[PDB]
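Trainee: Handing you a structure now.
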Amino acid sequence: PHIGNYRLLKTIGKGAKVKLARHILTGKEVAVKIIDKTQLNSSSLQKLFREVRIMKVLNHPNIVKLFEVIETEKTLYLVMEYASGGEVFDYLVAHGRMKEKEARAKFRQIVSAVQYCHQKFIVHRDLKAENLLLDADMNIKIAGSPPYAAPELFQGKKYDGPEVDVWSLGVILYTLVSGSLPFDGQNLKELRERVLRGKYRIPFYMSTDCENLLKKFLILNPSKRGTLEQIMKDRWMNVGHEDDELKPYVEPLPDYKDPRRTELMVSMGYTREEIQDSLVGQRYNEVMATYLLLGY
Amino acid sequence: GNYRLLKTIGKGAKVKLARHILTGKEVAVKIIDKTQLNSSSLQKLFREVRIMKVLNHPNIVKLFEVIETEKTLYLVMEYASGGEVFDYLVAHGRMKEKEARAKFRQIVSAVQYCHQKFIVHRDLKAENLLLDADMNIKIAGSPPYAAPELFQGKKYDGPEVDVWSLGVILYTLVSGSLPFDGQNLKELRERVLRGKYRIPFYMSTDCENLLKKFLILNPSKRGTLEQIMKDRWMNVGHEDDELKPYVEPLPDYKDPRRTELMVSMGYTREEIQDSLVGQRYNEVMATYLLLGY
């Protein structure tokens, strides 16, 4: 069922297909987005190319790593890290609310990841529980949307900046510890009325710290919103981590010269030469893909 | 109660398809556990019930019975055995304009009727539009239908809301797609707010001209459905038969055919009248109505 070096196995998403697959050369499992470009309107094509630019650049243990991009005139393939544990939504529906200790663990990962995005002036602009995935080890991997929307969407304000993500993150925290959305309703006009006033139900079991942290995210006025760096200093964020406070993620420097992997690739028939070129050039080709994939 | 429950057919509140034991008629019963409904769900359930009781149009689903217990409310209603109009679009592709028109005159009629009684549906969708055995409309997710004023934080209360929505419904009926899309709400909003939309190459100029009467950004500059009823596209194929506001037929609570049958069933002429005039939607009312087929 071959494209590049990948044995396709089950589909796992449709609507653009997502196939789970084996990298022939390393035997590693990965997910392959298959995208029919011939079917995409102009601004979908925009958002696709953008997504791709961003994919290429983020390197955080809780954002899904991109491995390979195979472009053809009609079809684009995005080969990427596969989160076996599925959505966080699912897990909530499944086991109900998270105890605060667990929400915190997931949530540190979440805030870290989005802060990292921000360092690179990337805003996710549309976060949801449908975007938060889980690996084998219950780690977050970042990959419908009304109840996440910031107030400014319903005031026709500009909806451009980082503070959009901050509001979002408030909703996510709230869902993570309560098992439900802080602003709901059976229709858009209710939903909006509720988002705009900004009040939300405080569940009786919720710790006061938790509620204090919510108040740092869900502030109505955009320009009065914390940065994620500031929020990163919050007490609830840090309970259980008295020594390793959440600080902005620092990504580690590239290493395109790993002898372990280079040797293995040379066997495979790759040249030290191209291996270098592809890595330095950040080509995301079969050579880059392989090197990265052997990192596992 | 008086009903044999058959296939379930919705959950999330359940809907069971059932047969009225005494008439053998198929009905759908919404079963609702009130004990799990929070406050404003409860307010809405009560509102939907008020409205249900009062609308009597051949393209809104009839209420037949309301059975109240402390914990559980059941709503007995007409069952649209043709499914969602959405499903049918996804199934058959777009509608030819002639068919769109046939469905759409029923829809506009339905909603216009609603307005005559000062009800605004406030939230129309294609998930709200069903079909019966004979592919007739029976009125029963939501962001692409939302009017501009939703994103302007402007007040969102009046019938002109429905008029915008109708536009969107018209458009998806004949194009098989929504006029304002996007993969996120920031997009969708920018689009709804500009107000411009793709005109498919096959669309008639008449059709497009009707769209123009619906999808008018400024709320207070929007037609009433009575005026729109007068439009050309609406009336193509109906030159004798211009659509007009539906006139409710006059209360008929004394049909002797049904009254007799109900007397033997052990019902008194008395209660039969009370239940009907009083619009009680109790078992007696249910039965009388259901005997009407």
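By Swiss-Prot numbering, chain B shows 51-62, 65-192, 211-363, in order.
Note: Cβ is positioned from N, Cα and C throughout, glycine not excepted.
From Swiss-Prot, for reference:
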- B:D175: active site, proton acceptor (ACT_SITE)
- B:323-362: domain 'UBA' (DOMAIN)
- B:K82 to A: Loss of kinase activity (MUTAGEN)
- B:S212 to A: Loss of activity; neither activated by TAOK1 nor by STK11/LKB1 (MUTAGEN)
- B:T294 to A: Loss of phosphorylation by CaMK1, decrease in kinase activity and ability to promote neurite outgrowth; when associated with 91-A--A-93 (MUTAGEN)
Trainee: What are the non-local neighbours of B:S212 (mutagenesis position), defined as same-chain residues 6+ apart in sequence with CB under 8 A from its CB?
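Mentor: Non-local contacts for B:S212 (mutagenesis position): B:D175, B:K177.
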Trainee: Can you work out which residues elsewhere in the same chain, 6+ from the ends of the domain 'UBA' (B:323-362), have a Cβ less than 8 Å from its Cβ atoms?
Mentor: 51-52, 72, 74-75, 77, 79, 105-106, 114-119, 128
Trainee: Provide, as an integer number of angstrom, the distance between the C-alpha atoms of B:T294 (mutagenesis position) and B:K82 (mutagenesis position).
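Mentor: One finds 33 Å between the Cα atoms of these residues.
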Trainee: Where the chain breaks for 2 residues between B:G62 and B:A65, how wide is that break in Å, taking the Cα atoms?
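Mentor: Distance between the Cα of B:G62 and the Cα of B:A65: 6 Å.
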Trainee: Go through the recorded positions B:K82, B:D175, B:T294 one by one and keep only those whose Cβ is less than 8 Å from a Cβ of chain A; report them in sequence order, or 'none'.
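Mentor: Near chain A, the qualifying recorded positions are B:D175.
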Trainee: With every protein chain in view, how many other Cβ atoms are within 10 Å of the Cβ of B:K82 (mutagenesis position)?
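Mentor: Here the count is 17.
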Trainee: How long is the Cα to Cα distance in Å for the two residues, B:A192 and B:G211, that sit at each end of the 18 unmodelled positions?
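Mentor: Those two Cα atoms are 15 Å from each other.
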Trainee: For B:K82 (mutagenesis position), name the DSSP secondary structure in the helix/strand/coil scheme.
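Mentor: Reduced to three states, the DSSP call for B:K82 (mutagenesis position) is strand.
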Trainee: Go through B:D175, B:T294, our recorded positions, and report the one whose Cβ sees the most other Cβ atoms within 10 Å.
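Mentor: Compared across B:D175, B:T294, the most Cβ atoms within 10 Å surround B:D175.
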Trainee: Helix, strand or coil by DSSP: which one applies to B:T294 (mutagenesis position)?
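Mentor: Note: B:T294 (mutagenesis position) is coil by DSSP, not helix or strand.
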